[PDB]
2 protein chains.
Amino acid sequence: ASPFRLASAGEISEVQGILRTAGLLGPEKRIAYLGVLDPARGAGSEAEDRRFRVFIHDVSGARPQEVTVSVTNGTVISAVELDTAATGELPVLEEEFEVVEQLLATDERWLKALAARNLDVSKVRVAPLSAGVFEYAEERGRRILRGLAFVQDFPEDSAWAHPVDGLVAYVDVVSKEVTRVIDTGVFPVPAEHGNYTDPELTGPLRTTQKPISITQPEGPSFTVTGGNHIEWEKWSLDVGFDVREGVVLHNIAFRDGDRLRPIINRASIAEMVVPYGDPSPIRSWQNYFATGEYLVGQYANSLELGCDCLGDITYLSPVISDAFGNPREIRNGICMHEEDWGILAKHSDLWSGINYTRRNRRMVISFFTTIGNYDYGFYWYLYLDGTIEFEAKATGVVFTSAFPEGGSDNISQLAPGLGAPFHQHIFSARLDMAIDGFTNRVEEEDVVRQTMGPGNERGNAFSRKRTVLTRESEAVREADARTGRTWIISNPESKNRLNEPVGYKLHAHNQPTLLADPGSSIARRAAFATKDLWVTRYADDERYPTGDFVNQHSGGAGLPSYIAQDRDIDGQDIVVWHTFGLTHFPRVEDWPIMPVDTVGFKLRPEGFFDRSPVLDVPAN
Amino acid sequence: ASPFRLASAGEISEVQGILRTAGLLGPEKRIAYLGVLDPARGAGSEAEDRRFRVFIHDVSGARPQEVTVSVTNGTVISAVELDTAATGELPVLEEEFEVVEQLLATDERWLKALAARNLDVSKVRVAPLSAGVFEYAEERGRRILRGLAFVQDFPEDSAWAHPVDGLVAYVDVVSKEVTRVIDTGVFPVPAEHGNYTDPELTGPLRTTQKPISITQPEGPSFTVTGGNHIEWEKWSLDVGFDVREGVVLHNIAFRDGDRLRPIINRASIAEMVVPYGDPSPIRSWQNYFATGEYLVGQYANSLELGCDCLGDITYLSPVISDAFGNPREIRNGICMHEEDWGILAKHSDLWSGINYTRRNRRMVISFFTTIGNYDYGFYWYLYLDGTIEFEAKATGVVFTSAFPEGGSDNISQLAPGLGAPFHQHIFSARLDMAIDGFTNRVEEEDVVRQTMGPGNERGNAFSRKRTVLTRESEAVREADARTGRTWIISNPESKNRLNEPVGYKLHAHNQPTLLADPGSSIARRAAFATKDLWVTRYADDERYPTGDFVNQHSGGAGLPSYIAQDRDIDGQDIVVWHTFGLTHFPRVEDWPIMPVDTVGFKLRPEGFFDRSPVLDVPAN
Ligand SMILES: [Cu+2]
Ligand SMILES: [Cu+2]
């Protein structure tokens, strides 16, 4: 009966029925997004009304709509017509990916470009990439996708090994017409194949790896109730799933003695953008928001036991809607398990003669998604000591291009004639804080060096300083690794036994943020990625750092607009948005399939407890 | 027969015999340090001549000596008298530790200070801390230790919970004289106990943790031959142990096809210092060089199966010398095992229909040491993909003090009246590089942002630059996380199939470096800690960033002096010295025993291989 329970296949089927009956789901309509709405602030309203938010696309060219329906009452709460040229286009439909390659296949300009390169059109795959917004005036209001070509020699061939550079096309997926085909010149299509399962490339497989058996003879230490409510080593939370954000953690709390203390109300990766840094007109427009434009949850993989998740795994199989409102189950799309995490605490004391050692553990909640050539793993970790951590694992096949004769300052060579354009993978973690309640505040903590002199005659002293962020206008912060800068979220009304406000400290990896020029389209559309940390006043409609309709939006939506309200965040219901990412200069080692690389962040208790919260852990 | 084999009990006894025969080890002598000497560069002697280096202390006050002997030929190669007042005192002897408390127990000044605080001398433990170099003229040429007091209420009581602030004494451990007793005033001695094994504090132990079983039915995948030669998943290396540095990795190489390719000739933590930032006269002199002054290997813990090292573990039991030259085994002092490391590579390709997933693994070589209140774990990891990583784990009990009534800018409060002085844990990793051989060079790589304009009209382009460090004078580098700065060690004479010099990229955590004022004693003595990266030309006698004798030694030796030679490091036999550490502002959560915190670095291949080196990893 939990208001945070996962959507059922029936609920999605009910939304479909409601929409159809209301006349909002005709033959020309398509569901571009469908997700359950979280309970509003204030559970005073007995029995929560299960509501779903829906983005309805019209393949006829008619205006799309944002609809809210109550599955509890079987009614349409609201239906608003959208002006895409103003507020942005709806997310890309899976069924739209195909149209790009199919439409180009009969376009004379495209066929001529391929003929010149002696490429069989039946062997040319086309990657359907988001368009963004640039100098093409005829695109505003129009739903466009840009296509880049790759040759697939045979059904099981990895097309990524054969990019067709010097060629790009733009297509209007609704009017179904190729608006433009640009051919800047022929580039040799890389010849070597990148088939990592081909013995000629892998060579003899290793026979040196002995098995590692990870088991739990008495089962897991965590309990799953209500389908998605998790309880593990004092932790309490609800694992939700949204087609846009993927796995979302709700009501993260820690049982400290006799009371369940909240830490974070909602944690999610609210956006993920991959900006490319190759100035070639063939790719200079390339920026794909996996979350905002494509909806990462939608492409979550079914995780195979023993391969994707090892040990004693408890799966969750979330259900999403297809383009027509039919429920589709993502079998084993979410993995949950606990794993040993080395030494937790250790000390051999000479004076007391007591030797003490305790092991650590982490609760893991994860899912893996595939976006064309890339595959991303999203992992949330809960540690015994109260630490919360997120880790993104980037793998898959690198997006390729030709490697220019004479080299390049924006592309690396991975194989003969094969290039890999420089790019970044930048995430935004939206953390709706609730440190011992909703009355929170954020402080920027910097290490402070001291000069040798009076009060510090030996010049050994060093300190720290904390600055409270009181208004949103001063809540857009940058990292400063040199000064060990961190951010503390505390509750000025809840103090520990030492009369100090309880808190949690966010430790960032301090990786580079968005590198693009400040005046670029991407810097405007993904402004969140230009700064490491943002703090906003909580608001029901401020869900994504990039706004609700990212696709082809002119820019400034999301965080820049929210922050413009300059609201009070000093001891209020606030939300922390942390930007973190990888800057990728592909290596030869990343080809033909790249080894996982990682990035993340974590929050550790900072005077939240009255002493170590793991003194009750057994020797085992 | 391997010249990189661990020292045997026999060799140590032989050294003792040689020294005795040479008249260098009479009853007044003590071995302060003893270690095997690594073989010199180039195949010198027809066979392998085993040599040991020893620092001989004299308990009567006579000048100590540095001696090198050949255990094979039974001769003293060299023996030099040391002028400690100039070049430094020898490492602290374990037997000198107790001298401090013993001598103070009968000193009138000390007794009066304790009486003024109503403390029973029989219950006052004294921490024997390194003295360093300050303004005390009488200390020149004397082996001094400074003592700080802690009250131990009973045999199994954690004295750290009861610091006696406002009091410190200096002691000459050779002449057995208390040179000074400083009392700046009485401070209340914190009353609360910090006994983490007392049920009154731990409360009932958790019964919610279910067992996690990690086993290897067919045994480990790595082989150990010649006692310490490891071969695992293409990696090859020798695990050495030195009483000063602890675990040292030799000849790290990777089998790429038919050739064994060297990567790192020698890897070790050449120094680690813990500088305190409390300006109080009671502790403003506190800086302990665990490695250089105390010799961390000496205090390596015997690691218990299931507790310290979980899974299928293979142990090494290194042997060291005791103060008299007798061999002493550190039973199970080194743990070696492989562990699963999640997903290695993964891609679900729509076009080819091929779904691919491979898991990762890492080889772990570690040891754990105890220095008074702190306990440090040293971990070296080797991954399937060629990555090499080091991780230090800091735990134990925080060093305490009283917490001043009016608060403090250099101490945090852990409990009523109990303080924890701010401090840092800074390590120095000495990496004698050998990327495909000894002809190496280092390049500093920074991300390069580009301005929007001609050639980059959309302002999306970004690049990078590499600067070769050609001379030691330009090889003292700082971190720059904002620009994603890394350092690449390459071999300009060994190129991959794409005609690019093979290399490895060092990824630092970019944590703050030494915070002390540049004019402080510690900034001079721990000069290496002020910069993130140093590159020197290899030399037989340049072993530690702080020189051979750190104890009570001024600046003048170590890295700053090595760099002054301004030698050519562009395509030469070079050594990388990486500084990395933790800046600790103790939290209430760190008391009464602190949960592990970590810091480290890693090196990933950068065009070292011609493609991913893990394509031959099997599915299962
Ligand atoms: Cu990438
Ligand atoms: Cu510390």
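Chain B is numbered as in Swiss-Prot; the shown residues are, in order, 9-628.
Determined via X-ray crystallography, 1.7 Å.
Note: Cβ is positioned from N, Cα and C throughout, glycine not excepted.
According to Swiss-Prot, the mutagenesis experiment B:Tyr382 to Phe carries the annotation: Loss of activity. The Cβ of B:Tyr382 (mutagenesis position) lies under 8 Å from the Cβ of B:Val282, B:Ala298, B:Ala402, B:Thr403, B:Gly404, B:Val405, B:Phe407, each of which sits 6+ residues away along the same chain.
Summarising the annotation, Swiss-Prot assigns active site, schiff-base intermediate with substrate to B:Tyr382. Secondary structure at B:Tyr382 (mutagenesis position), as computed by DSSP, is strand.
Long-range Cβ neighbours of B:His431 (Cu cation binding site) (same chain, at least 6 residues apart, Cβ-Cβ under 8 Å): B:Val282, B:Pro283, B:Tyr284, B:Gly285, B:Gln294, B:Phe407, B:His592. Among the features that Swiss-Prot reports, Cu cation binding site is placed at B:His431, B:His433, B:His592, with the record citing experimental evidence.
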Cβ under 6 Å from ligand 1: qualifying recorded positions of B:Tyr382, B:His431, B:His433, B:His592: none
Check: same-chain CB within 8 A of Cu cation site center, minus B:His431, B:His433, B:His592: B:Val282, B:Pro283, B:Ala402, B:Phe430, B:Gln432, B:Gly589, B:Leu590, B:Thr591
B:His433 (Cu cation binding site): tally of other CB atoms within 10 A of its CB: 21
Protein Cβ atoms within 10 Å of B:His592 (Cu cation binding site), excluding its own: 22
Three-state secondary structure, B:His433 (Cu cation binding site) (per DSSP): strand
